[PDB]
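As structure tokens, the structure follows; a few thoughts come after it.
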Amino acid sequence: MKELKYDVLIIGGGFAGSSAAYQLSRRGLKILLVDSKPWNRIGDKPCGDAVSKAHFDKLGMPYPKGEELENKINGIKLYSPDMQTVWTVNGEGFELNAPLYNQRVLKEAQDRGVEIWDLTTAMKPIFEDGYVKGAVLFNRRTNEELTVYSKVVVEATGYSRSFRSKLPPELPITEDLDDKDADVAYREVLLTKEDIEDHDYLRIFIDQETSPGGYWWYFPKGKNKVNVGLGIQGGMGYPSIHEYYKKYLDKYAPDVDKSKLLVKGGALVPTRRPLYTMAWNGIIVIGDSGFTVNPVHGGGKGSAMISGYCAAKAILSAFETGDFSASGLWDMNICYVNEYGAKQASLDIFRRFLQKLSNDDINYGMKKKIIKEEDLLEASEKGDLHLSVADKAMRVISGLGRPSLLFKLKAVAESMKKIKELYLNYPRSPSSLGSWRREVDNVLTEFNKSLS
Ligand SMILES: Cc1cc2c(cc1C)N(C[C@H](O)[C@H](O)[C@H](O)COP(=O)(O)OP(=O)(O)OC[C@H]1O[C@@H](n3cnc4c(N)ncnc43)[C@H](O)[C@@H]1O)c1[nH]c(=O)[nH]c(=O)c1N2
Ligand SMILES: CCCCCCCCCCCCCCCCCC(=O)O[C@@H](COC(=O)CCCCCCCCCCCCCCC)COP(=O)(O)OC[C@H](O)CO
């Protein structure tokens with residue numbers, strides 16, 4: 001079999017892999033990115049397509065333009081289950097044509113020196129003497145099986161986790177997730193019969209009956225075009241998401257023309273803290289494969305880009321030291337936990353609480369202003385729920401005359417702070433990963449028990 005020598009092999013070309021490729025480009029490295037999809041479909045996984053402008057501003061990722069930017073977003077309207085209370089949170093973002101933008105990032109990375117093979121699947125790892133050393137690839141364009149050696153593999157395969165899952169199970173880089181730590185989500189893009197009101201605002205509808213463990217959304221892509229969908233928690237035995245969608249669509253999108261559909265589809269999305277380590281010998285894991293998604297709102301394209309940024313940084317350092325061991329690549333973890341992962345861990349706790357609340361709880365808490373809109377934003381963006389804000393919340397609901405999980409909010413805030421602190425003390429070397437992981441697991445185990 002043909003053998004080729006590369007510095008870096010990136011497996012997957014979605015927002016995570018493409019970000020890694022772009023950030024590593026123009027540096028004189030020999031880089032190959034592969035994706036199983038044909039070029040014109042790369043980036044087309046089902047998504048709401050909404051991403052904060054701040055991510056592009058912080059990471060130096062190409063700004064969306066032309067047909068790539070479908071609609072400018074100025075904020076989100078969050079609806080209570082009874083739709084009687086709407087919270088508005090302001091913030092600039094983009095409703096993107098995801099495949100078009102993703103493909104442009106890849107084409108620019110390619111112009112900047114990255115080699116790209118589409119219709120090419122990494123079939124199995126090359127794993128020797130404890131290191132990932134590359135991959136066996138099947139290129140369906142040229143109909144060739146190829147062995148590619150690399151100093152580092154960037155595993156960016158999305159939820160499939162289709163490369164790292166083939167490594168020896170004792171390695172921390174093969175970590176799986178609980179079925180209840182992901183949602184299944186489904187969306188369609190449709191034209192509307194009536195102009196969309198406040199089309200610069202996304203709509204998110206909380207409802208435990210119509211989207212248990214997730215939410216419904218209505219994300220305008222123009223004055224007369226909308227991405228509408230829902231997510232529901234996995235591992236709970238819920239019926240087909242397609243059936244939830246059909247049953248409740250009219251509640252959230254009475255205005256759509258069901259004869260003018262542009263796209264439809266679903267996929268899984270992780271909703272938890274990141275992989276305990278995103279680095280091991282010869283390999284870094286990013287994006288959905290590394291569980292980079294915000295656990296409370298389900299947004300993962302921004303954090304995918306952050307993970308690509310951190311991967312590129314760690315890889316450049318490893319080429320300086322010549323050390324591609326877990327320790328040599330460990331900055332991946334330090335960078336990612338600082339930039340997003342510690343917040344994710346806090347939000348993993350908060351999500352578990354929110355998923356257990358009843359519609360009556362959410363209606364009451366929103367109507368009574370249990371927390372401010374700005375407090376919700378602080379939780380979403382920093383992962384902080386200050387003990388103070390918790391105290392005010394408890395005073396607000398002190399008149400509630402029935403049993404409610406809402407009264408546990410102070411304890412939830414305490415657990416959030418505790419896990420955030422553990423993440424701010426992320427292990428400085430692989431030798432401490434195990435004991436730290438057990439501490440985190442214990443916090444989660446105890447927290448789960450507190451809600452049962
Ligand atoms: C319905 C729905 C709705 C939303 C969202 C998800 C879902 C399912 N999310 C989450 C967001 O879509 C998601 O987190 C990112 O797109 C993940 O990007 P990745 O690059 O990690 O994976 P992604 O899955 O996009 O890419 C993985 C790539 O790897 C390739 N691949 C896999 N195995 C391979 C192999 N062995 N060899 C070669 N190639 C391989 C695949 O072909 C694919 O192109 C979201 N996020 C957000 O920010 N805003 C939102 O509006 C939403 N809404
Ligand atoms: C409930 C858990 C599962 C939910 C997931 C369901 C499935 C989701 C599938 C669809 C996902 C759509 C994703 C939409 C993303 C929005 C755009 C976005 O990126 O978010 C921005 C932020 O917008 C928001 O803050 C959204 C807030 C709404 C969150 C929804 C919470 C619902 C629960 C609240 C109810 C309150 C009830 C009161 C009771 C206490 C900022 O981006 P960022 O958070 O990644 O980071 C920015 C910063 O630079 C950090 O680097």
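Just so you know, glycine gets a Cβ as well, placed from its N, Cα and C.
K45 (FAD binding site) is surrounded by 19 other CB atoms, counting those within 10 A of its CB over all protein chains shown. Positions annotated as FAD binding site by Swiss-Prot: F15, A16, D35, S36, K45, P46, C47, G48, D49, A50, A122, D288, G300, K301.
Under 8 Å, Cβ to Cβ, and six or more positions away along its own chain, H297 (2,3-bis-O-phytanyl-sn-glycerol 1-phospholipid binding site) finds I204, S380. According to Swiss-Prot, the feature 2,3-bis-O-phytanyl-sn-glycerol 1-phospholipid binding site maps to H55, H297, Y340, an assignment based on a large-scale study or a structure entry.
Every protein chain considered, the tally of other Cβ atoms within 10 Å of the Cβ of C47 (mutagenesis position) stands at 25. What Swiss-Prot says about the mutagenesis result for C47 to S is this: Seems to be able to reduce only one double bond of GGGP.
According to Swiss-Prot, the mutagenesis experiment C47 to A or M carries the annotation: Almost loss of catalytic activity.
Under 8 Å, Cβ to Cβ, and six or more positions away along its own chain, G91 (mutagenesis position) finds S52, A54, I73, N74, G75, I76, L377. Following the DSSP three-state reduction, the secondary structure of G91 (mutagenesis position) is strand. Swiss-Prot lists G91 to H among its mutagenesis entries, and the accompanying note reads: Halts the reduction of GGPP at H(2)GGPP.
Under a cutoff of 8 A between CB atoms, and with a sequence separation of 6+ in the same chain, the neighbours of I206 (mutagenesis position) are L78, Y79, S80, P81, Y215, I362. Listed in Swiss-Prot is the mutagenesis experiment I206 to F, annotated as follows: Increases reduction rate of GGPP to H(6)GGPP.
Other Cβ atoms within 10 Å of the Cβ of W217 (mutagenesis position) number 25 in total over all chains. For the mutagenesis experiment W217 to L, the note given by Swiss-Prot reads: Large decrease in catalytic activity.
Under the three-state DSSP scheme, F219 (mutagenesis position) falls in the strand class. Around the Cβ of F219 (mutagenesis position), the number of neighbouring Cβ atoms within 10 Å comes to 23. Looking at Swiss-Prot, you'll find the mutagenesis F219 to L noted as follows: Slight decrease in catalytic activity.
Annotation of the published mutagenesis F219 to L in Swiss-Prot: Halts the reduction of GGPP at H(4)GGPP; the original residue is retained in the structure shown.
For the mutagenesis result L377 to H, the note given in Swiss-Prot is Increases reduction rate of GGPP to H(6)GGPP. Take the CB of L377 (mutagenesis position) and look out to 10 A: across all protein chains shown you find 15 other CB atoms.
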Among the binding-site residues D35, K45, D49, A122, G300, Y340, report those whose Cα falls within 10 Å of that of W217 (mutagenesis position); none is a fine answer. none
Can you list which of the recorded positions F15, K45, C47, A122, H297, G300 have their Cβ under 6 Å from some atom of ligand 1? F15, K45, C47, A122, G300
Which recorded positions from the set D49, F219, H297 have a C-beta atom lying less than 6 Å away from ligand 2? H297
Going along the chain, which residues six or more apart from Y340 (2,3-bis-O-phytanyl-sn-glycerol 1-phospholipid binding site) have their CB under 8 A from its CB? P274, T292, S303, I306, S307
Taking DSSP three-state, what's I206 (mutagenesis position) in: helix, strand or coil? coil
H297 (2,3-bis-O-phytanyl-sn-glycerol 1-phospholipid binding site) -> DSSP, reduced to three states, gives coil
Spatial separation of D49 (FAD binding site) from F219 (mutagenesis position) - C-alpha basis, Å: 8
